[PDB]
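First comes the structure, then the notes that go with it.
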There are 4 protein chains.
Amino acid sequence: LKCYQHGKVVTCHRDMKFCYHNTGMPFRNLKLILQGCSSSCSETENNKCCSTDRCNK
Amino acid sequence: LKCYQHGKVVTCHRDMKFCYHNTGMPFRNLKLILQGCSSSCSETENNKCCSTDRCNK
Amino acid sequence: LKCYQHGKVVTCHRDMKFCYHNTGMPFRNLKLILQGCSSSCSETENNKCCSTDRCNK
Amino acid sequence: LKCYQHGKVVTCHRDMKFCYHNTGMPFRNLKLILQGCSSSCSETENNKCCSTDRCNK
């Protein structure tokens, strides 16, 4: 599986079956963007994990 | 002072002298974007530091 | 005023009037800790801010 | 497998074969701590992944 990872495309390790993209905002002044290969998502984030090449732009 | 802060304008606290925009990248998969008011700021350590209203878009 | 900043004690600049400790947990595995001197400590609750020297843990 | 995850002990999904603990520090005031169940580590982080219950405490 290949995933976007901030302007690189990367091949996931064998045990990482998902691509992931999500954006968080822990503090008023801070936005963070997590994007890459991943393991399975929590129940609450199932839509953030996808399992086809480059699915996580 | 008023500053941009992630798609909105905020009024800084009365003693804060700068607006800023900054980013970090601690890991290959994780980007951080910081934007708002600050009390101190060195332009060389930010994308931008300025001291007029809304200067940090 | 003096505050903790991640196992350093810092002396606040004159425009940084409280000590601050906030944490965020945007994703299940990722914790962010923001700690130091602040004037963004401008609610009137001792939620993220505390007033007394070295109060912020 | 069970792992610590920021003051919780959690049971990993079947596709997560490791417990993980790591940190980053992009700014003097901001610490990041990654802790939980994980997939395999990169080569540079081999010591950050372990395979026994609660090993990333």
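Note that chain C carries Swiss-Prot numbering, so the residues on display, from first to last, are 22-78.
So how was this one determined? The header says X-ray crystallography, 1.8 Å.
Each Cβ is built from the backbone N, Cα and C atoms, and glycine gets one as well.
Among the mutagenesis entries in Swiss-Prot is C:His27 to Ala, noted as: Important decrease in inhibitory potency on cASIC1a. For the mutagenesis experiment C:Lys29 to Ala, the note given by Swiss-Prot reads: No change in inhibitory potency on cASIC1a. Quoted from Swiss-Prot, the note on mutagenesis experiment C:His42 to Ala is: 3.1-fold decrease in inhibitory potency of ASIC1a. Among the sequence features in Swiss-Prot, the mutagenesis site C:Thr44 to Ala is noted as follows: 3.9-fold decrease in inhibitory potency of ASIC1a. What Swiss-Prot notes for the published mutagenesis of C:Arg49 to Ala is this: Important (19-fold) decrease in inhibitory potency of ASIC1a. Under the heading of mutagenesis, Swiss-Prot lists C:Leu51 to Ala and annotates it as follows: 5.1-fold decrease in inhibitory potency of ASIC1a. For the mutagenesis experiment C:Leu53 to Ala, the note given by Swiss-Prot reads: 2200-fold decrease in inhibitory potency of ASIC1a. The annotation that Swiss-Prot gives for the mutagenesis experiment C:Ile54 to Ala reads: 16.3-fold decrease in inhibitory potency of ASIC1a. Among the sequence features in Swiss-Prot, the mutagenesis site C:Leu55 to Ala is noted as follows: 58-fold decrease in inhibitory potency of ASIC1a.
What Swiss-Prot annotates, mapped onto the structure for a quick look.
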{"residue": "C:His27", "record": "mutagenesis position", "DSSP class": "coil"}
{"residue": "C:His42", "record": "mutagenesis position", "DSSP class": "strand"}
{"residue": "C:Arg49", "record": "mutagenesis position", "DSSP class": "coil"}
{"residue": "C:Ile54", "record": "mutagenesis position", "DSSP class": "strand"}
What's the CA to CA span in angstrom from C:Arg49 (mutagenesis position) over to C:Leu55 (mutagenesis position)?
18
Checking the contact step here: among the mutagenesis positions C:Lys29, C:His42, C:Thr44, which have a Cα within 10 Å of the Cα of C:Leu55 (mutagenesis position)?
C:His42, C:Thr44
Which of C:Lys29, C:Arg49 has the fewest nearby Cβ atoms, counting only those within 10 Å, among these mutagenesis positions?
C:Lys29
For each of the mutagenesis positions (C:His27, C:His42), count the other CB atoms lying within 10 A of its CB, then report the residue with the highest count.
C:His42
Based on Cα coordinates, which of the following mutagenesis positions are within 10 Å of C:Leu53 (mutagenesis position): C:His27, C:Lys29, C:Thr44?
C:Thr44
Cα-Cα, whole number of Å: C:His27 (mutagenesis position) versus C:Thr44 (mutagenesis position)?
12
Spatially closest candidate among C:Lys29, C:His42, C:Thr44, the listed mutagenesis positions, to C:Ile54 (mutagenesis position) (Cα to Cα):
C:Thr44
Proximal to chain A - mutagenesis positions among C:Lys29, C:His42, C:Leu53, C:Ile54, C:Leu55, CB under 8 Å:
C:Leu53, C:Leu55
